[PDB]
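Undergrad: I have a structure here, written as structure tokens, and I will follow up with some questions on it.
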Number of protein chains: 2
Amino acid sequence: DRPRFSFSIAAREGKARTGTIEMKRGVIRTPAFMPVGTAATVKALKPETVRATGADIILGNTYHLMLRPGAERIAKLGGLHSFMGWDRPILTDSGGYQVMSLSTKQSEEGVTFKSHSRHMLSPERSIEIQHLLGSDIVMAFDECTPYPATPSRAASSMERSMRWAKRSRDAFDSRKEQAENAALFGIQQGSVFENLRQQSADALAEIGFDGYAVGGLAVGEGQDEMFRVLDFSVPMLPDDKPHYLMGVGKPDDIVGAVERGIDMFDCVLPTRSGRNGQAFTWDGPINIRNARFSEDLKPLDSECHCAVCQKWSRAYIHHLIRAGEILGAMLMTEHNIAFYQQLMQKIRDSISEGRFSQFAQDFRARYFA
Amino acid sequence: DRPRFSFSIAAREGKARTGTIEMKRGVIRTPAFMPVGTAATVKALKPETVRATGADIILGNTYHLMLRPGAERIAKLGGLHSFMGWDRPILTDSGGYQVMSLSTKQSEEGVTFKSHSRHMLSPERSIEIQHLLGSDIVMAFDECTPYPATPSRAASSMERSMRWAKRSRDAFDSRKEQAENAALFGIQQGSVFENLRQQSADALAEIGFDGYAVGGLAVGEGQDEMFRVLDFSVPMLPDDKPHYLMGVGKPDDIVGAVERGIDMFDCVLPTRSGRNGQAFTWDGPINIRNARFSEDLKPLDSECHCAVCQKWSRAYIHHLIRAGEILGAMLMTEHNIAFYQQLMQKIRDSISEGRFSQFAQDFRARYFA
Ligand SMILES: [Cl-]
Ligand SMILES: [Cl-]
Ligand SMILES: [Zn+2]
Ligand SMILES: [Zn+2]
């Protein structure tokens, strides 16, 4: 039987790595893209369809689930895996970003907030909620510093996050069933400042985690600045553990982040923008609602292997999205998630074959033509 | 290869019949339930899922399709079957009911109307639209008399419908490809009046059709009155052709209509009410949004063989519908359509085995317990 957690790097090219995370509930191929399952569903997809696109792991949102249907309720019903019908690994966010984005009174103990009923979220309660959900990869409870941030405020926020990271570690370790069956990732903060990123990486490595997220990015800084911060931030993390870039991103963001040593990604872009009419293609995104697609018999993308591109035309999906039909959301979302997984597969294969630099160049030349 | 049209009755019990309609695109088992595909989609279901529930044929709506995406456009794209990805028979309504329900100036030539742009619908144009869509079963263009109707107005409406039935017949026959590959059904009118129903049946039989619909029912008269009208109306139609009750209905309506000689049904109830939270069960309908289901781990129905009842709980579907999640609509709709098909299968098997009367009694005793 598989271990609780084992990350193995099979091949490297520059800072890029490809390999596997083995966990009780399954193997995760890296670099990995995690479809987002906000309220115990990857929107508009059955779990079997999520798996058919190639996903090895999905992300669940602690903040939404603790409000509806409730963490204790999900536990009483058998846990999130049974509840939604996904039997493979689930990574849960901690709620720290979402509570400040969607709900508040912050203190050293945690955050109290009103639902959008009053609720509480501390490091200890976040880890407990993730236990009740039955998460496989638990995220430490942190604070995502707003951008831009002054050096003083970025430092204060990062320092509190590091104290909360130790509290998260101890809460996780004090629950035997969780410690033996799940993994715990810590989150690097520090805004765009190299010295704070270094202090944060050092604090997290001293505590010790199964994986390390780069937090606090994709919050308005733009790709050039995000890449500049990744350039110095990823090498600060332990090389032998997974590196997770939270909330990223567009296809070109993913490619460049892999070039900088990132192993894991999540984003609502393929699901949310799919429902809004944006389809990803190797020649760049298209908006299927545009009148130019009304009689276009071609599939969404000319090479995509997904079931949507095997059967239905742009013209049909254009009609469905314009009409507000649920099937339009279903088909756009399946295609976009499949596109993301095909991107990850091409990334993994090209690193394994020592041709990822050429892949990145070819990808960009065509995607932005 | 299959014929254009052949209806064969394999078994009978009282007025009930079971058999098959063979058409170019497939075999239809009768009594049959047709899921409704309004705007070129059975809402929230891929065609493969519609087929997996047991459907042999679906209904398409001329009125909606002629407005969006347009009949000529669908023809240019290869027809409705190719467009939506359903390769089996499709019956299309004529637009006569929907134009008066959703859009008007009526005359002997047809109906002119404004979309909800001005448009026209005559017997000739309706048959042409259904040809452009590539319909397998074409409905004559008629007028669904409102209920209640005075005898004079019901007579005038029925008489016009019979003139339009002859125009529909001639338009269909004058298009060689349509006449050779599709079938044409006529629609009996006459409101609740036996003498008008008889005159209408006689006029339709003189013209001659491949099947005969009972129109003008399920328009507010209630089940007792609907059944009373069916009691005398169905025997007036040719015994050796299918009998189609348009727009019906609830499970108990279907059972009683089969007892009165009906072979075909369509209704938005399983799809529309599924999206609204109503699930059909052998113990009657339930509203999954009710708080009593929040922790209910049982499937929607305890015997149902559908994929939804094999995997997901009432509690999960309750959560999805309360949250407004697309997957909730998908799962409710698949279950409800599968329930309807299982009902039709039990009806067919019980007639074939000479035990339909007992089935109807057992069904009602439990469904209304
Ligand atoms: Cl989403
Ligand atoms: Cl519907
Ligand atoms: Zn595709
Ligand atoms: Zn079911």
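Swiss-Prot numbering applies to chain A: residues 10-112, 115-127, 131-383, in that order.
Header says: X-ray crystallography, 1.2 Å.
Just so it is clear, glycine is given a Cβ too, placed from its N, Cα and C backbone atoms.
These came from Swiss-Prot, pasted as-is:
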type: BINDING; residues: A:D102, A:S103, A:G104, A:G105, A:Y106, A:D156, A:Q203, A:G230; note: substrate binding site
type: ACT_SITE; residues: A:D102; note: active site, proton acceptor
type: MUTAGEN; residues: A:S103 to A; note: Strongly reduces activity
type: MUTAGEN; residues: A:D156 to A; note: Abolishes catalytic activity
type: MUTAGEN; residues: A:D280 to N; note: Abolishes catalytic activity
type: ACT_SITE; residues: A:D280; note: active site, nucleophile
type: BINDING; residues: A:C318, A:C320, A:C323, A:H349; note: Zn(2+) binding site
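Set these features in their place in the structure for me.
TA: Take the CB of A:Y106 (substrate binding site) and look out to 10 A: across all protein chains shown you find 21 other CB atoms. A:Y106 (substrate binding site) falls within a helix when secondary structure is assigned with DSSP.
Close to A:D102 (substrate binding site) in the fold, though at least 6 residues off in sequence, lie A:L68, A:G69, A:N70, A:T71, A:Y72, A:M153, A:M260, each with a CB less than 8 Å from its CB.
Cβ neighbour count for A:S103 (mutagenesis position): 28 (other Cβ atoms within 10 Å of its Cβ, all protein chains included).
According to DSSP, A:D156 (mutagenesis position) is assigned to coil rather than to any helix or strand. Same-chain residues at least 6 positions away in sequence with a Cβ under 8 Å from that of A:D156 (mutagenesis position) are, in sequence order, A:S103, A:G105, A:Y106, A:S175, A:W178, A:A179, A:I201, A:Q203, A:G229.
In the structure as shown, the Cβ atom of A:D280 (mutagenesis position) sits within 10 Å of 22 other Cβ atoms.
DSSP assigns A:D280 (mutagenesis position) to a strand.
Counting every protein chain shown, 23 other Cβ atoms lie within 10 Å of the Cβ of A:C323 (Zn(2+) binding site).
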Undergrad: What does the Cα distance in Å come to between A:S112 and A:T115, when 2 residues between them are unmodelled?
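TA: Across the gap, the Cα atoms of A:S112 and A:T115 sit 7 Å apart.
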Undergrad: In whole Å, note down how far the CA of A:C318 (Zn(2+) binding site) lies from the CA of A:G230 (substrate binding site).
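TA: Given the Cα positions, A:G230 (substrate binding site) is 33 Å from A:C318 (Zn(2+) binding site).
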Undergrad: Which of A:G104, A:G105, A:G230 (the binding-site residues) has the most other Cβ atoms within 10 Å?
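TA: Result of the Cβ crowding comparison: A:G230.
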Undergrad: Could you tell me the C-alpha distance between A:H349 (Zn(2+) binding site) and A:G104 (substrate binding site) in angstrom, no decimals?
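TA: If we compare the Cα positions of A:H349 (Zn(2+) binding site) and A:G104 (substrate binding site), the gap is 29 Å.
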Undergrad: In the same chain, which residues outside the set A:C318, A:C320, A:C323, A:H349 have their CB within 8 A of the centroid of the CB atoms that define the Zn(2+) site?
TA: A:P313, A:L314, A:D315, A:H319, A:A321, A:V322, A:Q324, A:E348, A:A352, A:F353
Undergrad: Over the unmodelled segment of 3 residues, figure out how far apart in angstrom the Cα atoms of A:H127 and A:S131 are, rounded to whole.
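TA: Flanking Cα atoms: 8 Å.
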